[PDB]
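S.K.: If you scroll down you'll find the structure; I have some questions about it.
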Amino acid sequence: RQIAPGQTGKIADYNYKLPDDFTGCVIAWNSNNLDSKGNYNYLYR
Amino acid sequence: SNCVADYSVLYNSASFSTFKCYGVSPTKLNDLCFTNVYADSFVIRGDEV
């Protein structure tokens, strides 16, 4: 829900900020069946 | 009232589940002056925030 053109939070306001006029699609899905272990490797600045 | 209000002390606290601001943006709050803040405090169900 942070990955939208003008939303805010610990991801979107720092690293992956979308443009205010973003033209595009955001496609997302759960990956618990593939990437859970916990899996302390997936990481954010 | 009659005090200095650091709002980055709140906004950088990773403990908050939401921080919805309706006539101000949270990164602007340190640029601002107000007459009184009025903090209202209570508990509810999480289905109702």
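Quick note: numbers on chain A are straight from Swiss-Prot, i.e. 408-444, 447-454, in order.
Yeah, the Cβs are placed from backbone N, Cα and C, and that goes for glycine too.
Copying in the features that Swiss-Prot gives for the protein in this structure:
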- A:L452 to R: Increased resistance to neutralizing antibodies. Decreases HLA binding to NF9 epitope. Increased binding affinity to human ACE2 (MUTAGEN)
- A:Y453 to F: Decreased HLA binding to NF9 epitope. Increased binding affinity to human ACE2 (MUTAGEN)
- A:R408 to S: In strain: Omicron/BA.2, Omicron/BA.2.12.1, Omicron/BA.2.75, Omicron/BA.4, Omicron/BA.5, Omicron/BQ.1.1, Omicron/XBB.1.5, Omicron/EG.5.1 (VARIANT)
- A:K417 to T: In strain: Gamma/P.1 (VARIANT)
- A:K417 to N: In strain: Beta/B.1.351, Omicron/BA.1, Omicron/BA.2, Omicron/BA.2.12.1, Omicron/BA.2.75, Omicron/BA.4, Omicron/BA.5, Omicron/BQ.1.1, Omicron/XBB.1.5, Omicron/EG.5.1; May enhance affinity to human ACE2 receptor (VARIANT)
- A:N440 to K: In strain: Omicron/BA.1, Omicron/BA.2, Omicron/BA.2.12.1, Omicron/BA.2.75, Omicron/BA.4, Omicron/BA.5, Omicron/BQ.1.1, Omicron/XBB.1.5, Omicron/EG.5.1 (VARIANT)
- A:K444 to T: In strain: Omicron/BQ.1.1 (VARIANT)
- A:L452 to Q: In strain: Omicron/BA.2.12.1 (VARIANT)
- A:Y453 to F: In strain: B.1.1.298 (VARIANT)
S.K.: Say we define neighbours as other CB atoms within 10 Å of the CB. Which of the variant positions A:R408, A:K444 has the fewest?
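M.R.: Across A:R408, A:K444, these variant positions, the one with fewest Cβ atoms within 10 Å is A:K444.
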S.K.: Select the closest residue to A:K417 (variant position) from the following recorded positions, measuring between CA atoms: A:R408, A:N440, A:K444, A:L452, A:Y453.
M.R.: A:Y453
S.K.: Compile a sequence-ordered list of residues in the same chain as A:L452 (mutagenesis position), six or more apart from it, whose Cβ lies below 8 A from its Cβ; state 'none' when nothing qualifies.
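M.R.: None - A:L452 (mutagenesis position) has no non-local Cβ neighbours under 8 Å at 6 or more residues apart.
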S.K.: Near chain B by Cβ (under 8 Å): which of the recorded positions A:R408, A:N440, A:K444, A:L452, A:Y453?
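M.R.: In terms of proximity to chain B, the recorded positions that count are none, since no Cβ is under 8 Å.
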S.K.: What same-chain residues, at least 6 away in sequence, bring their CB to under 8 Å of the CB of A:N440 (variant position)?
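M.R.: Spatial neighbours, sequence-distant, of A:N440 (variant position): none.
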S.K.: Between the Cα atoms of A:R408 (variant position) and A:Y453 (mutagenesis position), what distance do you get, rounded to the nearest Å?
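M.R.: Here the two Cα atoms lie 16 Å apart.
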S.K.: Just to be sure I understand the packing, how many Cβ atoms besides its own are within 10 Å of the Cβ of A:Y453 (mutagenesis position)?
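M.R.: Other Cβ atoms within 10 Å of A:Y453 (mutagenesis position): 8.
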S.K.: Cα-Cα, whole number of Å: A:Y453 (mutagenesis position) versus A:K444 (variant position)?
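M.R.: Their Cα atoms are separated by 18 Å.
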